[PDB]
There are 2 protein chains.
Amino acid sequence: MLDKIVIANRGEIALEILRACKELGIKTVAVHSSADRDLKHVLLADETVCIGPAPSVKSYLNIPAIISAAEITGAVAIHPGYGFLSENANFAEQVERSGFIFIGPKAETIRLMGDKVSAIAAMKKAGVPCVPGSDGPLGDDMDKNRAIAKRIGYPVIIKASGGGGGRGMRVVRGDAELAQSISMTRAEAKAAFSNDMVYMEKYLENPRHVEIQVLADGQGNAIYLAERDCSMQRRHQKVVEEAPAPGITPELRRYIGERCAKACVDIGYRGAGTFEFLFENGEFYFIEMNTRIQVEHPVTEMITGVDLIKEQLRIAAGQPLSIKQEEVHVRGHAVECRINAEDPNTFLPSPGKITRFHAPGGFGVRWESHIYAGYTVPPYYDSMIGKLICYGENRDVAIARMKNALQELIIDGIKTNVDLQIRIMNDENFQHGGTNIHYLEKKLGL
Amino acid sequence: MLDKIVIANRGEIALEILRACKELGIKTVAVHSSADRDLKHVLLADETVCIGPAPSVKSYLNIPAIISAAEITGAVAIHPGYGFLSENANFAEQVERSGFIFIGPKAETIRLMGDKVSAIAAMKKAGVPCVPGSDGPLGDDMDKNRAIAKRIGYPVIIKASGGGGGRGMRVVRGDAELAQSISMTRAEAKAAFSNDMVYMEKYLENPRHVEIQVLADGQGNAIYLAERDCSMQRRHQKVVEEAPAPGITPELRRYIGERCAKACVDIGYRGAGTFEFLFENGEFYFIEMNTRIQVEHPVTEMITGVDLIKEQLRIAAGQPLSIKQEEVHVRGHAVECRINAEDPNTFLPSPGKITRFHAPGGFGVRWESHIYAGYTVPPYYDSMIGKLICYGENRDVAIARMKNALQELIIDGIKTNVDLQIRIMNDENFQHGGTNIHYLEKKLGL
Ligand SMILES: Nc1ncnc2c1ncn2[C@@H]1O[C@H](COP(=O)(O)OP(=O)(O)O)[C@@H](O)[C@H]1O
Ligand SMILES: Nc1ncnc2c1ncn2[C@@H]1O[C@H](COP(=O)(O)OP(=O)(O)O)[C@@H](O)[C@H]1O
Ligand SMILES: [Cl-]
Ligand SMILES: [Cl-]
Ligand SMILES: [Cl-]
Ligand SMILES: [Cl-]
Ligand SMILES: [Cs+]
Ligand SMILES: [Cs+]
Ligand SMILES: [Mg+2]
Ligand SMILES: [Mg+2]
Ligand code: NA
Ligand code: NA
Ligand code: NA
Ligand code: NA
């Protein structure tokens, strides 16, 4: 066990990490921007270090300051959570070169899987099925560019190799739009990711977003913890996540799961990670790996009994995996609704003061949030303000519970997506299950 | 199913009733004092009626106003929750005489079991074991009074027949103290309950407080849902409740459980109710029946899978019991900690403004409360401000979870018993389990 860790994050994930540390008897160090001084996770941590002013670049992305916090507190490890620096290889290597355990994969693995182009190359080599595409970056030869398109079949999607969070993606319907679409994706990617490498991928018109949770100890053992369906999306971002994926058979789970576990071993993967697939006409197609814990980790926890953050900590401590593959069982069903305060016109976090707040309760209802009545939501970070996760003995029970939980939830003073979430739960097509990644945008007329 | 009900209560129980109504598709009517206008349960109810000013006598105990609220909204039933008028037979008969279903026992049953003297008489007649005692009210014949004492054995306790909430009770160690102890209990009882009938009971020096949950449909069917141990007490009031009772065997459960189920039938009991026993040297001794839902109902729900409030509503609707005795199973363990804001000098609710509030989360952790950051706690009602209930696969897991949950809980600005609760969870004697009703007072030096 690690004696003391720095939690290099904020919000729900910092709260979840702190909870896991407490159960394992790990001393905690909270870093915060000056704006997050009074957040729940800061109050509850054993020690706190202010790591800079409000802007993320100055604080939560401030690598030297985070390392300093670790050194002055004498921590032995740093948990990056998700977002921020969690998939920053430079951060990972600095942490480890400064004599700290990085609670995540090796830096080289973050680089390998962090470049989406190279991630696909490694996956193909490993025997993991991928989306037909350019299999390498796109040049300026518009003849080979249109030929790749013909070989894979329109529509196609232009994707930023350094891309993330849904940004740096453009669909192309025909030859006529290809050249300019490639051009403004590169421009979009330069501006957002400081990397204008793009590739081409077949645009799948009827897939579900089905992702595989893995854990690997980096000592040769790797397991899959069933799957999640995250097909309810807007602007390529997830709104609702569930586990298990509706209608996925033990056969399909095992098929793709064992290929992911083998890929982990081939790449020397360490820690928690997720292989994201598009699933269409009975076939899985790898799109990317998230080399980190994910927002929606609790739905997997609910259906498997496996606390993924606890397992991150045991792995980081050097323990081999405490769970064998055949010990992983799927029981019941879980649904997560992300609660966001996003400006609907700009897609940016919506600042404001919460004037009235009440969290839902009851059996099978889990709420995770740093917000409280009188909280001022800052514009500096992301738009998620809470996570609502309901368990049921089956999917119908889980959805019904979620709907009731959402109607118990009170958040006044700021704009939220609570009303949208209730409408999704009441959606007949969602209730039947297996709706594809394109459904919500069409429903909403986007 | 009932179309619409009035929730004649406030706080946690009103929230729990509203939740149950929602799941069953029952329209809800919240009554409130003028002081409770913005409480969570008022906000969430379909309709709201202000039933009077802040003082309970003027509002929550205001029988005509509560009935009026039912008539103007066209409700078909009234749920009294616990406390207040829930064991007021006058209220029960007025509700039913005005053409509404009272969600509870028949008025005559409330009277029968509401007079503790007559409750004991009926229990003995029914074959339920009771504490040796005077078996009738105490007169002024101090010779027969000391003779009863000799027959049962000192120490003895003088108990108000109309008593409740821990008040109107006095221990007597010898003949020398008997006459005056009887005198000031009667006086205490006149002042508090407007009834100075007292009886004598053997004062049990090593019992656990073990109570049996029942449900009865009033159509001849009655089941017991295991037991709760509520031995952690101060001034005769419960601080911690758990289920099942540690070390109670299937044999002991069945023994006392079947006697309670038979008593229900003999008295024509209807709805949820609890038989409270003292358990000493392997023997159960009835002390009283609570003819209503209890605060600690969720620990039973957690270990049995039975939602007791849902079952109250189905029974009130005229449905026979939806559960057979052999279908009742005990799985895992649950512990509840009452969170109180009580003045430690006067034993009265402590008013104040909550300056910072954060509820605990995580697996197996349930929080029930109407409080929020910026809430002003009124002095008008009771001192409980929330209920924290943790589940575990066994008792050690449940206690460990509770301890962690209590340390995650933040309530600033007002005095609470959170620190006491943490200390109880850390108490080696509690951790071994089976501590008696006298333990906490001795621990605290009271
Ligand atoms: N080839 C594709 N066809 C159709 N939709 C896609 C494709 N690639 C990505 N998407 C959509 O964009 C989402 C995010 O894609 P991903 O590659 O994981 O980007 P990011 O790195 O921004 O998360 C997917 O869940 C899917 O809905
Ligand atoms: N005969 C007794 N011997 C010892 N303790 C008792 C006895 N009767 C009551 N008590 C204590 O007082 C508590 C409440 O008693 P009860 O009769 O249920 O009164 P109330 O109606 O106020 O709840 C019991 O849980 C027990 O701890
Ligand atoms: Cl992570
Ligand atoms: Cl569908
Ligand atoms: Cl009740
Ligand atoms: Cl003990
Ligand atoms: Cs990636
Ligand atoms: Cs009683
Ligand atoms: Mg992705
Ligand atoms: Mg009692
Ligand atoms: Na924000
Ligand atoms: Na609401
Ligand atoms: Na109060
Ligand atoms: Na605390």
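Just so it is clear, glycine is given a Cβ too, placed from its N, Cα and C backbone atoms.
The Mg(2+) 1 binding site annotation in Swiss-Prot covers A:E276, A:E288. Per Swiss-Prot, Mg(2+) 2 binding site is recorded for A:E288, A:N290. The Mn(2+) 2 binding site annotation in Swiss-Prot covers A:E288, A:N290. The biotin binding site feature in Swiss-Prot is assigned to A:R338; the stated evidence is experimental evidence. One mutagenesis experiment catalogued in Swiss-Prot, A:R19 to E, is accompanied by this note: Loss of homodimerization. No effect on ATP binding. One mutagenesis experiment named in Swiss-Prot is A:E296 to A, and its note says Severe reduction in catalytic activity. Mutagenesis annotation in Swiss-Prot: A:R338 to A, described as Severe reduction in catalytic activity; the structure shown retains the original residue. Annotation of the published mutagenesis A:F363 to A in Swiss-Prot: Loss of homodimerization. No effect on ATP binding; the original residue is retained in the structure shown.
Feature map: Swiss-Prot annotations on the structure.
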{"residue": "A:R19", "record": "mutagenesis position", "DSSP (3 states)": "helix"}
{"residue": "A:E276", "record": "Mg(2+) 1 binding site", "DSSP (3 states)": "strand"}
{"residue": "A:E288", "record": "Mg(2+) 1 binding site", "DSSP (3 states)": "strand"}
{"residue": "A:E296", "record": "mutagenesis position", "DSSP (3 states)": "coil"}
{"residue": "A:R338", "record": "mutagenesis position", "DSSP (3 states)": "strand"}
{"residue": "A:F363", "record": "mutagenesis position", "DSSP (3 states)": "coil"}
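Filtering the recorded positions A:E276, A:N290, A:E296, A:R338 for a Cβ under 8 angstroms from any Cβ of chain B leaves an empty list. Looking at A:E276 (Mg(2+) 1 binding site) and A:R338 (mutagenesis position), their Cα atoms lie 19 Å from each other. Taking the C-alpha positions, the distance from A:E288 (Mg(2+) 1 binding site) to A:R19 (mutagenesis position) comes to 29 Å.
Distance between Cα atoms for A:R19 (mutagenesis position) and A:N290 (Mg(2+) 2 binding site): 23 Å, as a whole number.
It is A:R19 that, of the mutagenesis positions A:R19, A:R338, has its Cβ surrounded by the most other Cβ atoms within 10 Å. In this structure, the recorded positions under consideration are A:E288, A:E296, and the one with the smallest number of other Cβ atoms within 10 Å of its Cβ is A:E288. Rounded to a whole number, the C-alpha distance linking A:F363 (mutagenesis position) with A:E296 (mutagenesis position) is 20 angstrom.
Neighbour density around each Cβ, counted as other Cβ atoms within 10 Å, peaks among the recorded positions A:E276, A:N290, A:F363 at A:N290.
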